[PDB]
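Here's the structure, in structure tokens; my notes come after.
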Amino acid sequence: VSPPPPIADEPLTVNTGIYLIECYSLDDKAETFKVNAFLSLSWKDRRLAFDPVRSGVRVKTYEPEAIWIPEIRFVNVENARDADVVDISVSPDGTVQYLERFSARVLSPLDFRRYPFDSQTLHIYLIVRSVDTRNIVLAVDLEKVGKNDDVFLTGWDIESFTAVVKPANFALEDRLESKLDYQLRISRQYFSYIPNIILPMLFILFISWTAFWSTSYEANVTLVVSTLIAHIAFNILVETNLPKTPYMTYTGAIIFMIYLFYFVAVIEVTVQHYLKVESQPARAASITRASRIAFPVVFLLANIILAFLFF
Amino acid sequence: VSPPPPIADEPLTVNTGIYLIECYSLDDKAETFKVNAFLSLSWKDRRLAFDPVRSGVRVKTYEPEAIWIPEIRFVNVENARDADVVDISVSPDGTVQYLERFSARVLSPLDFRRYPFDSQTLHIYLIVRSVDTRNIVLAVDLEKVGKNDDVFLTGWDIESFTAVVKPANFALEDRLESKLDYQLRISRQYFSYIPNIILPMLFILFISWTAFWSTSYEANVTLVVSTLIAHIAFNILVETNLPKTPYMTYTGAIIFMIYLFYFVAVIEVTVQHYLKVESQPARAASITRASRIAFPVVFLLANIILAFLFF
Amino acid sequence: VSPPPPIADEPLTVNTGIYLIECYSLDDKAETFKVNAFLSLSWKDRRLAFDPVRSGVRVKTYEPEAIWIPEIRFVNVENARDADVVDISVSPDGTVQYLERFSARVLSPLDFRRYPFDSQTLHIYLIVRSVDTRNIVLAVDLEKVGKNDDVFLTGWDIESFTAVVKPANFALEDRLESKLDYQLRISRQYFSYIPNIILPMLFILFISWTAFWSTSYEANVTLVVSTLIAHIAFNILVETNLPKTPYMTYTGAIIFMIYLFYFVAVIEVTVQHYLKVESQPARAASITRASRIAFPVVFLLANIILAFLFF
Amino acid sequence: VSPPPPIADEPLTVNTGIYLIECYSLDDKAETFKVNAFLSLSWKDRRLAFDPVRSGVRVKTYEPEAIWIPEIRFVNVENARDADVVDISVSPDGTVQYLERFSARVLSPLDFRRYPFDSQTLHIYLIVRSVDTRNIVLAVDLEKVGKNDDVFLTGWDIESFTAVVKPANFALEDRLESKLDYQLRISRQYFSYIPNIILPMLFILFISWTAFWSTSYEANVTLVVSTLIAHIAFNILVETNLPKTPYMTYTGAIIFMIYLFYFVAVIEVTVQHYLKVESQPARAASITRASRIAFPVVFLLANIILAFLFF
Amino acid sequence: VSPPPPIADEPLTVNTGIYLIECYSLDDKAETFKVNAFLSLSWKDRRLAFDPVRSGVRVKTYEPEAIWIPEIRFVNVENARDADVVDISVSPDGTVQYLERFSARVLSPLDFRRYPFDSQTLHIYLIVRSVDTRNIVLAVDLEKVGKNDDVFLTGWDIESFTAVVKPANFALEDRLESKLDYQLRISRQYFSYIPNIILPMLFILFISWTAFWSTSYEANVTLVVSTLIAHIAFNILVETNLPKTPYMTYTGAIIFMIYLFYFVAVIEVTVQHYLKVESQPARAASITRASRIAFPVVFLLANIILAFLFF
Ligand SMILES: [Cl-]
Ligand SMILES: [Cl-]
Ligand SMILES: [Cl-]
Ligand SMILES: [Cl-]
Ligand SMILES: [Cl-]
Ligand SMILES: [Cl-]
Ligand SMILES: [Cl-]
Ligand code: NA
Ligand code: NA
Ligand code: NA
Ligand code: NA
Ligand code: NA
Ligand code: NA
């Protein structure tokens, strides 16, 4: 088999469409997601023209091996897609209607800067390489682009699934390549992070601040050190759900900042004890009373600054 | 091969059945379950009809490649099913009896609102796409729907395996699609959650309340802070067995509420110490004595409210 | 190809045998084990009979596709077995000797009631479905049932590998099915549980009982609470190696009971301190002295009761 | 195709060789290792003999399907090897030279008695089953046994890769079987265990012994209990890297013994406090001073005894 | 098919090129990385030469089976590459242009000495084995070596992708082997290690040094022991992201050194308490005041020494 011949000198247009059936396993650490979808392809092959009068049938059904099929691949996939041909329908003029159902693990970079209040644009890049006899170009059939109503991505809200209609045509290894960008817009369901991570982290921090209403050094050391250890546990828990980033994430910034609050609280607790042993409790009382206001105030202002810089 | 031709204009009815052999790996985080079952298919192909008295044979056995077989797929599967054809039998009138044994990983959303006292309806969606020559519709042969007595799903009780007899017929990408809903009703075996999570979580909370019978601030801080850390460990353990939900689960609600009880207990312990240092122990005694009743009473009432809102 | 015709009306007997080469990956949580074995099949096919004199051969070798072979399947497997045909030999009377080497992941329920001092009976269910032409029945060739001397299952002792000679013949989807039960009896190597879990768990519990020889409330709170946290860690460790069961396991029962001992120890420590503060130490001394005997005695008797109920 | 006929009655000798290209993933828990190697096979087939003078060709190249090839398998593999034929060459006398590149996951038991200062002998068992026409025997071509210079097994030192030249010939299921033992000798790189596990474990134990220079019961309880919890963490960490063994490992023996030292240290701390409360500090001082010498001395002697019993 | 015959006695030159499409999953523990790339091959086959005038074409497109193709393999891969042929083109003089898209898991040793401020040279080794008929040698077509601009390796910066132009020609089992070294230079994005591991580890260590401004032994024991436990948690966390090395890593050296600082801090805290109990506090004050300077000074100098030895 060889590609369809050009009537003039034009490239062969392969109309494409992706219909999402299932979306699952969005792995934040791996920056991957699994997809199960329909891939529709359409091109004119005049060598397959037929008379419905002679053949009896109005539409011809072919096996993939019997006819020429464009070598369509995905750019951003771990391994080649697991594909099963559903139908190959050829109409009298030679217009081929190809339909396959596929499953693939897609590589798509994620921006964690606003985590867990982040939104992402997942990409599925469709590609075709031009052959010697003729250049192959990709197009989007908007009528064949969509998603099933039941498509759910655990821990995410699906906003839209659209395609950039204009392909990216470029030279690669002395041949033309036609690339299409299918975009799946999603927003993270931040809900569960509030009762599971955010609020427990705030509770332990506020518990450490009870040391500002205590003169007992040994109880203060227990309050600040124990809650710090619990904060380390939450820091470790958060970083297990995330990849290592060359930038600070919103959660990472708050988590890091809270360490400074624990560190200054230890200094205050140390300074307070030192002065009381030195028979200067009036002075220790001034520092402790100021800390009761300073710690929640500086914490509120620093969080307003952080929220502003990130959102 | 081509589909059987219609006698009038009727769609081709493909009778279906699923017989469960094995049910395993219900993954709560992934919202998947693995299945090993028999898939039975039945349709009329008049081009295959034969005389019973002339032929001598009452049934004719065909290889899948020798005859036309409807392209039956599962909607909610990770990858295409691993299938092996068991038998193909044709009766004199041309009624085809198809049987295959398959294995598949099924995507089925789970409602965790009542966890670990939750019940689920797992779905297996059967689908057929119509051809240009004729429309293909699915039907349920109730005699061929069932499950093996030995079918066990670890940590779950299997209630029923039924099929919604009426298919969901709809247009998808300019062709008819016939969808059947096979439902596997299950209820969670909550047993183990009681001695492993619920009771140990209650024991540590009740241990924190012993601080209401102690005047020792240093020991009280140790009691409330250490038990809170153990509660954080149980919160982390519970969330590792569950996916992130855009709603509160029953267990999640209790776990979150218990943090408030630890927080108020720290306030009480702080207030008690502060008053004793201020030479007001008669007062600290009134707050401590009230706390001995208030804490278990508010805990009981809040749990009755939560159980009512969730069940 | 079609099944061998009956001389009278008798069912076709397929003699079976399983020879274990490798046993590995017994997953307690998944209730699975992997197997690598020889599967031997034997049946009479008169159509393949030959005379040794005119043929010059005492035996005839065939390719699987050249002759009829019974569709033998495993009931309790995750996916269909990975099989490679080793040999197909035909004797003059048409007696076929089939041999394949296979690998499979087997689903077999485990009884954890006596864990880690439990014994299991793993099952490998062989099955054949009858055809319209004739009924196919399975039999056991005891001479072809066995295991390699080097067969080792990590963390387990292999007792026996036998087959229930009488098949379970029953109707499934209007066709008769012949099922054989191959049983692999194993006993858990409990050894490592003693120095790694049992003894460390007993040491921390006995350490909490040193509080009965101390009047220091602050030190007592530290002793009981810290060891309880270590007991929670062991409870979590044990439950990670086990699936969730709708019954109590022997280890689970001891682990749960130990929480009650920690809870009563906290009450004793609280009662002791309360009385001392109330200027009643003579009385606290009576409760503490009684606890020194009561705690180890009640622990010994409760363990005798538990061991009796479980073994 | 059929096997080469014997000139007299001799068995067919299949000369073998394994050349290791890659060694990776030595899984201690699973007792497996992955291998990527060349498998070389050589045997005489007189039916393939040719004249080198008239043919003008010294060697003939065949495709696997064109000639008879012995069914060579591995005994100790999870699944059948993933093999690709590299070359088949036939000399004028009919000597066939077969070469394939394969990858396999090998099951090989490990002796953990001396862990992490252990050495292992990994096995790769080559096997051939005799055919009815003739007996097949295996041999080692030492000229075709070896390993690539770059072969590295992470966390291990590769000593040698040799083959036991004499095959193990035995009857299995009424046929002869010829088995070869390829041995890969390795020694564990214990280096990292010293700064990561051994020394931190010794530091915390020596920190618990500072309680022998303290009269403060509350601080002593904190010293011994906190370090014991850290020892439990190291015990858990060590057991996660190891399978469960029906014997004591060297590390396991030390870890278990250290618990006894923590237990006796708690007794000493309890006895010391009890005597001081009883107004007997002169006596408590004698026990504490003796403990300062006894604890490190008994620890040193017990470790010498353990090292002697294990090495 | 047979290899192209030599015009004189020259070896067959196979020009190669690798164009990286995707780089993902750099596993530090496994010392592997996954790659998705184009593999280009070019060689002269005179038997395929044609006249452009006579044929009416300037290029000839073949199927892989129709012509001779060199058996090109990767040395350092887990399993054989997953490859799909994209195009095969023949010029009039018999110059073959082969293009395939492949995916492979590559084994490449990593030097962790400078972790997490390390740089690596990942290798992809291309190999060809000579045939009895002729010697095959590999070459690099620099015009066909490169990478896509979007190629990202999570947690790493990609510096360059170059090839060592001269192959490593050597004998392996009496046949010439031609090996090419494709090098992917990467540098670790150390950023996240600073707020997640380095700084929290420094904060807890500096918190342990507050004990040098405290005379309270019980609070000092709590300060040093609790922070040491948190340091053990960070040591465990770091070692889970790394394989076991027969050398010290930069992070491993700092982590190990910090244990010595905790150990000496416990000695100081013990010595201080012992002297105060012995009625020698003036002396304890001299040791404590010296420790306030000695600990941060020795820590700074030891870190300068370590940074110098490692970088
Ligand atoms: Cl693809
Ligand atoms: Cl399917
Ligand atoms: Cl099977
Ligand atoms: Cl094999
Ligand atoms: Cl390869
Ligand atoms: Cl050489
Ligand atoms: Cl050569
Ligand atoms: Na084609
Ligand atoms: Na068909
Ligand atoms: Na304390
Ligand atoms: Na057959
Ligand atoms: Na062959
Ligand atoms: Na070829």
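Residue numbering for chain A follows Swiss-Prot, covering 47-357 in order.
Just so it is clear, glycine is given a Cβ too, placed from its N, Cα and C backbone atoms.
Swiss-Prot lists A:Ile244 to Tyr among its mutagenesis entries, and the accompanying note reads: Marked gain of function, with a ten-fold shift of the proton dose-response curve towards lower concentrations. Sequence-distant neighbours of A:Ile244 (mutagenesis position) (same chain, 6+ apart, CB under 8 A from its CB) do not exist here. The secondary structure of A:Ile244 (mutagenesis position), as reduced to three states from DSSP, is helical.
A:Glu264 (mutagenesis position) falls within a helical segment according to DSSP. In Swiss-Prot, a published mutagenesis experiment is listed as A:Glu264 to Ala, annotated Decreases cation selectivity. Decreases the binding affinity of TEA and TBA. Nearly abolishes block by Cd(2+).
Here the residue is the original one, while Swiss-Prot reports the published mutagenesis A:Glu264 to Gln or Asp with the comment Decreases binding affinity of TBA. Residue density at A:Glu264 (mutagenesis position): 23 other Cβ atoms are found within 10 A of its Cβ, drawing on all protein chains shown.
Here the residue is the original one, while Swiss-Prot reports the published mutagenesis A:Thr268 to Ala with the comment Increases the binding affinity of TBA. Weakens block by Cd(2+).
What Swiss-Prot notes for the published mutagenesis of A:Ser272 to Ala is this: Increases the binding affinity of TBA. DSSP assigns A:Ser272 (mutagenesis position) to a helix in the three-state reduction. Every protein chain shown contributes to the tally, and the Cβ of A:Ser272 (mutagenesis position) ends up with 22 other Cβ atoms within 10 Å.
Reduced to three states, the DSSP call for A:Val284 (mutagenesis position) is helix. Quoted from Swiss-Prot, the note attached to the mutagenesis of A:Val284 to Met states: Displays an increased sensitivity to propofol but not to desflurane.
Among the mutagenesis entries in Swiss-Prot is A:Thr297 to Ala, noted as: Marked gain of function, with a ten-fold shift of the proton dose-response curve towards lower concentrations. Also shows slower apparent rate constants for activation and deactivation. Displays an increased sensitivity to propofol but a decreased sensitivity to desflurane. The Cβ of A:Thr297 (mutagenesis position) lies under 8 Å from the Cβ of A:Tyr161, A:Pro162, A:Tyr239, A:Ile243, A:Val284, each of these being in the same chain and 6 or more residues away along the sequence.
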Chain-internal residues, separated by at least six, CB under 8 A from A:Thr268 (mutagenesis position): none
Proximal to chain B - mutagenesis positions among A:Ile244, A:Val284, A:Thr297, CB under 8 Å: none
Distance [Cα-Cα, Å, rounded] between A:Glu264 (mutagenesis position) and A:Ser272 (mutagenesis position): 12
Members of the mutagenesis positions set A:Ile244, A:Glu264, A:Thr268 whose C-beta sits under 8 angstroms from chain E: A:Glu264, A:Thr268
Coarse DSSP state, helix versus strand versus coil, of A:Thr297 (mutagenesis position): helix
